[PDB]
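In what follows, a single structure is set out as structure tokens and then discussed.
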2 protein chains.
Amino acid sequence: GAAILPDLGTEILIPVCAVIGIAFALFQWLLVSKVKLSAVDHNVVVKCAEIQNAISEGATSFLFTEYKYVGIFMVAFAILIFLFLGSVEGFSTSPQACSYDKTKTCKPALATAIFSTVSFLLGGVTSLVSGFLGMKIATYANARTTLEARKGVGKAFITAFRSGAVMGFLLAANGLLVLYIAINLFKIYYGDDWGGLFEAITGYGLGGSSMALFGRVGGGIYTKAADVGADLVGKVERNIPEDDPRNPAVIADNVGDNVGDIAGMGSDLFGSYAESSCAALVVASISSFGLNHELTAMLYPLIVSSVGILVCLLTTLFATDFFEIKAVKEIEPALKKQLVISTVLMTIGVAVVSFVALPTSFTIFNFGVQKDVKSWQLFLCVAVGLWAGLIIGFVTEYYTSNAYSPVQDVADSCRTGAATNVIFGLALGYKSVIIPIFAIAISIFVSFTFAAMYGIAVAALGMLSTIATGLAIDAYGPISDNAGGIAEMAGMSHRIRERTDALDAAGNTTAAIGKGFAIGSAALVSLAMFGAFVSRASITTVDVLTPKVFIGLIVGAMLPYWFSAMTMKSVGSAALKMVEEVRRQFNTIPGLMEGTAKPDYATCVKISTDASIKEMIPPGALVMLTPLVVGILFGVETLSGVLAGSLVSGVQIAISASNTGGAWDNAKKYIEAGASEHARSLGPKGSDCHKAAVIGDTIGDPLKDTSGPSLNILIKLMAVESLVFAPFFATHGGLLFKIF
Amino acid sequence: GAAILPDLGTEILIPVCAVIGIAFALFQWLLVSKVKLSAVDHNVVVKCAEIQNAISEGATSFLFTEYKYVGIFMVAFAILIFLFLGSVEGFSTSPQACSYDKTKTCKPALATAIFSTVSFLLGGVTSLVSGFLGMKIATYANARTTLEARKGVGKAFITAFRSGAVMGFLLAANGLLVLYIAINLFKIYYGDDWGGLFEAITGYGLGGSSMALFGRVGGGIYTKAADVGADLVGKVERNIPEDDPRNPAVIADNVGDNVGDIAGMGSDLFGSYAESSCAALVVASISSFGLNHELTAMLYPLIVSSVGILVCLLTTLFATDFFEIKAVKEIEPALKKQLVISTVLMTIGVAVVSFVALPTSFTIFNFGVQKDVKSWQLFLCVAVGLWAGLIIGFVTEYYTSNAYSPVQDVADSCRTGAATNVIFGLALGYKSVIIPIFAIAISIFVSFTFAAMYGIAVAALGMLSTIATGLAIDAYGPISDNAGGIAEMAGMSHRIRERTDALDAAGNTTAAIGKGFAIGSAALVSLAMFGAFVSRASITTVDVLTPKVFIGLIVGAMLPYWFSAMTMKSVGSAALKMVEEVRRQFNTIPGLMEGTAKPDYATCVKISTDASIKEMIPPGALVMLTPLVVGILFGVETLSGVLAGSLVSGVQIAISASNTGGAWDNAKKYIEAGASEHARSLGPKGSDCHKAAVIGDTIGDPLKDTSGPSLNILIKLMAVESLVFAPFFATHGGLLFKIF
Ligand SMILES: [K+]
Ligand SMILES: [K+]
Ligand SMILES: [Mg+2]
Ligand SMILES: [Mg+2]
Ligand SMILES: [Mg+2]
Ligand SMILES: [Mg+2]
Ligand SMILES: [Mg+2]
Ligand SMILES: [Mg+2]
Ligand SMILES: [Mg+2]
Ligand SMILES: [Mg+2]
Ligand SMILES: [Mg+2]
Ligand SMILES: [Mg+2]
């Protein structure tokens, strides 16, 4: 039948919560604004703002340049969507048989091509708008976090997390509202044809990850080229401190945090939210929910998202108001509490949403067959994905925090040089993948068993049902990182930079956890999409042991390595040029090393700007062209193979790269902090140990900030892309097999 | 029906070719024995012979320790095979109906439990013998190659390559002869039941790879703990030549080339020969050849191998006689011409074999159905594998030879630190996987389409039909390594080490090529055995989109990383110990650095012995217990996922590990040789560049020598294990799903 919550209640609840979310984000922005500063001790406060503006400008300058290219591609690709999807029915204007029920009549395919194009641009534009906001808050709160470190750790933490929360809640509340609006607009046209409505809607997730792919890779290349170049000439060669205003690469470095770690990461996670929702929507759309036009249950994913915002609001209070940090050793435990608190609160929240927004019995589309499903079983589906994420977080903290043996052993290995650091870090990351895969596998079993592709898609949404807290703890990191850079560039005391270093180290672990959630839910949503693709393409069986499927499987598995090779070599070449420029200045600019002369910052921003824009194109092309090339030339069976192989394979290298990189970084931080006998034993800064740690750190740079986190996008992009173009592929694809 | 070559002919041809192969091997050993030496300039001949005996005593000593444990595991596991296989039919002795033809009576499953246990023992013993014979010729030729370098590269090349050819021809002939003997012996029992005869024979490949896994990993840890320790302290820290006799780790280092690179590699490759032949034989046994009891066609793979021995003998003469080398740039193109001549000669050879050993039409078992296949279609299956090999060879060379831009840019990247060197090598390896994958996929498609699992098994055998030559160019490598090691320890002329350094660099490429052939054919044979497993397990369909299969798939893709984490951490830990020990002697033994006092070589041998023997157990357990654990607990459908997933995933990390390690090695070799302006400007030895190169090389050491080459064994091993245990898993498996 129907549920306790009436459709009208759902129609109110969803945007009410979105607006509560947007409201809450503006509140925290206002609080952060209470910290005053301007560029026209008090003398520090002007240097801090003079610096913030250098970064703010540089960040903005890059994103605008990046957006110019990405928006053009967005428009070109939106045309490809219209053409290809429009061509299935010969661009007819008449209705046809429903793909999901020949007895019924649907809206014309050509209408769906148009709405798929529309939802795509919606998603593309919402994606670019996601990273840009996050950059604005990050570049607003960075210097404000510096200044508040003149009052202790706990105060600086607060403004960084408040600001992290601003990014998290704006992104979460705005992605939900745009979807909700899109759905309801689209509905005026589609009427009773919900199947085609949400099939149109799925372009939203395609729009998101498409633009996110270029943000993560483009921003990733900008930031890490500067990162390696600055750190190498500065710390390893000239023995000057990290983030030293003498170093001409420090602006690009700190611009880079916002441009990649914030902007790219923001878009990245939006794509995760959107795909997850869309996936749950397309499967529900042709299940009992959509066939019986029951709006509430249909919009179950958005309802879960809405309560999610509320829960995270309550949670955030525990760190921003209810509690104060006194000891550096409290920072990480504080951040982790957010995960634990919200996971527990949300377990209750989903129980409630399940109990009032679902019928006790319904059906779920199951490869041609309605499957009998109980609401307590959907409860377990979203719950298993929610807990899988907490587990993933806990494991990721274990392998990347310097408060535990794995990372401490790695710092230790510096006693014998960079070579043993690199060897220990590689092995650490390979080691780190075990439990996450297991968490994911359990998630898949539990969710697949209960509710087919819907359960999986809803388990993915489950893992991202706390997306606002997740983003907040993550965005806090690059905000903290920028803060310690403003400290060192304004020549503030040793006491200041020690506090930001404690915050930054926590944000390193935070960033790996985000990377983990991104990878965990990507694996889930991609499987759901893979399944929905197989159905929509009218494949009977994806039989592993057939030539078309296997060559697909083995080639698809090779894809994330190819992508890695591009992006790694990309940073490797750009970083090589950066080293040469920093040297050129330290060697040919008189008085520079002395501290009397000014470094040419712009040259370093130009080097990493030139490299990122030229070199984001091939890996993007690789990921967008593959579904099309394989789908057109080889056919849906093969594209099925490519979808399975790139999922199972790309996940191992994504987890291991991000963790290895995170580890080398925090090992390096450990030595630099000297907060224990062992830590001090490997120092001081400048030591042979410390330098080995820096070598390891800078190899981890592209691994965890360019190639690593982007690999989760490669997977989930190719998956929607395949789902969206499925009708085209099944009709007009397979060419090499037809013409022979 | 019958073919041009009568059953009796085939019975004669095969062992005659094994005997011809064994005679060739002995002949070369004889010629190499002409280089006379002994430990009773003249001092320089004497010093070489004392160094040779340190190494020989060392390598013989270790393998015996290793074989003690491996041999014990071999016996334990044979018991498990007997128990688990015999338990299928309640250890009954009553004959039952042939599952391939119910009108016939077959030998009891108990008989197959016994004969599987026997073939496993044969296989593991042969594997043990293969690696031992390899070490023995290597530890004989090593110093003879040193003395011959006094007369120049060409003469030295000859005795190193003649020697590699000794190992190659023995291993190939003895491997073929054993399999041939086993088949005929078993037939006395099975009579007309060739289904079960050849199902018994499949244990041979299982025993072969089982022992190889331990050989490869044990020897791998031994040698790379030494290598990394020696190089880092000696070259990077104490500024002394590589392989300096003052360095305490040098004897272990050189022992290790014989113990991993030779014994482990030899065993590894034998496993590939046994498995590929075994897979071809099982599918044939329940196809028209086995069912119609046609011996010649049934033994088609052993005939291909017989003709391969002959073809390789002729090919060998081109490098051994018909041409001498006069310049260093002629070394690599000679080794490559071995590949090219053998490939061309074997295409003819296989056309001939296919013309006279097969009837023009026959059927091949294809998942229940007899599939109509023609003899020229089988020609293409082995030839596509054969040609895929050569392609893999050319591409691997382009990526690991310092005569090309990939490695030279890597050497060049040293100019900016160890960090950039590592980033370039990591990127290089990721880049390298692409074409071999395509070669493999094309191989799979062509062979899969034409003759299902038999075609694939025969493509694998195709890739390895030139196994004598393949081994010869490979085993040549560690022999050239020892030669330069002996040269440095004997304080011989610099002109001597310049020559061996040219030989050694060639063998670095050759080693990567050998790695590629092993990986390429591992993927082929594993897919063949996957499909055979599926029939044997009575699986109707491996559908990727089931909960049971998918979880297997994603977990299976993770195994290759779990394995890499273990092996990497092991070498990393043992190397750390080695460095400490080497430092201790340099820092505390008076006279050592000054060449007055003698270092202690035994402590270094003891550290690498202690670590290899202990730490080879867990990764061996992971590989061998996985099929048993997943099979018993989850069932055959989940095991299916694990096989697909570990194949497509392991193959990528194996390729990139091996090539990255190869790249770094030859990069530093390029700097060490300064044979162009570019190379010279990165020098001289000891420069900041050289030391970045050395770091990279040492990170590469475990990647290409412990972890990398073993992954191919993980892959192909979990496949025969599953095929062999399929009846046990089908019947008594999937407990978790039965108790719920
Ligand atoms: K960070
Ligand atoms: K070698
Ligand atoms: Mg840095
Ligand atoms: Mg940064
Ligand atoms: Mg920084
Ligand atoms: Mg960091
Ligand atoms: Mg960094
Ligand atoms: Mg070495
Ligand atoms: Mg060696
Ligand atoms: Mg050597
Ligand atoms: Mg070498
Ligand atoms: Mg080495």
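Here Swiss-Prot sets the residue numbers for chain B, with the shown residues being 2-41, 67-766 in order.
Note that Cβ sites are derived from N, Cα and C of the backbone, with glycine treated the same way.
Per Swiss-Prot, the features are as follows:
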type	residues	note
BINDING	B:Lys250, B:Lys730	substrate binding site
BINDING	B:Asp253, B:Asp257	Mg(2+) 1 binding site
BINDING	B:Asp253, B:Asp727	Mg(2+) 2 binding site
BINDING	B:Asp283, B:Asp507	Mg(2+) 3 binding site
MUTAGEN	B:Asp294 to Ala, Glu, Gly, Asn or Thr	Reduces pyrophosphatase activity by over 90%. Abolishes proton transport
MUTAGEN	B:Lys742 to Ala, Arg or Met	Reduces pyrophosphatase activity by over 90%. Abolishes proton transport
Going by Cα-Cα distance, pick out whichever of the binding-site residues B:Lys250, B:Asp253, B:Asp507 is nearest to B:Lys742 (mutagenesis position).
-> B:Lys250
From B:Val41 to B:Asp67, where 25 residues lack coordinates, the CA-CA distance in Å = 14
Sort out the sequence-distant neighbours of B:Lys250 (substrate binding site) for me: same chain, 6+ apart, CB within less than 8 Å of its CB, listed by position.
-> B:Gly282, B:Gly286, B:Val597, B:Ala600, B:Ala601, B:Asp727, B:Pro728, B:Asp731, B:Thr732
Relative to the Cβ of B:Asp507 (Mg(2+) 3 binding site), which residues of the same chain, six or more apart in sequence, are found under 8 Å away?
-> B:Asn280, B:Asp283, B:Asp287, B:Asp530, B:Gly533
Cα distance, B:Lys730 (substrate binding site) to B:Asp294 (mutagenesis position), nearest Å?
-> 14
What's the CA-CA gap between B:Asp253 (Mg(2+) 1 binding site) and B:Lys730 (substrate binding site) in angstrom, rounded?
-> 13
Neighbourhood of B:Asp257 (Mg(2+) 1 binding site) by C-beta distance under 8 A, where only residues 6 or more apart in the same chain count = B:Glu268, B:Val720, B:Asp723, B:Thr724, B:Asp727
Please list, in sequence order, those binding-site residues from B:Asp283, B:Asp507, B:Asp727 with the Cβ less than 6 Å from ligand 9.
-> B:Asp283, B:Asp507
Would you mind sorting out which recorded positions among B:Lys250, B:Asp253, B:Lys742 put a C-beta under 6 angstroms from ligand 10?
-> none
Taking only the recorded positions B:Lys250, B:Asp253, B:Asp257, B:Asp294, B:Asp507, B:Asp727, which have a CB closer than 6 angstroms to any atom that belongs to ligand 8?
-> B:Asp253, B:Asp257
Within 10 Å of the Cβ of B:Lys742 (mutagenesis position), how many other Cβ atoms can be counted across all chains shown?
-> 34
Lowest 10 Å Cβ neighbour count of the recorded positions B:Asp283, B:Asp294, B:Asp727 is held by B:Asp727
Using DSSP and three states only, what is B:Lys742 (mutagenesis position)?
-> helix
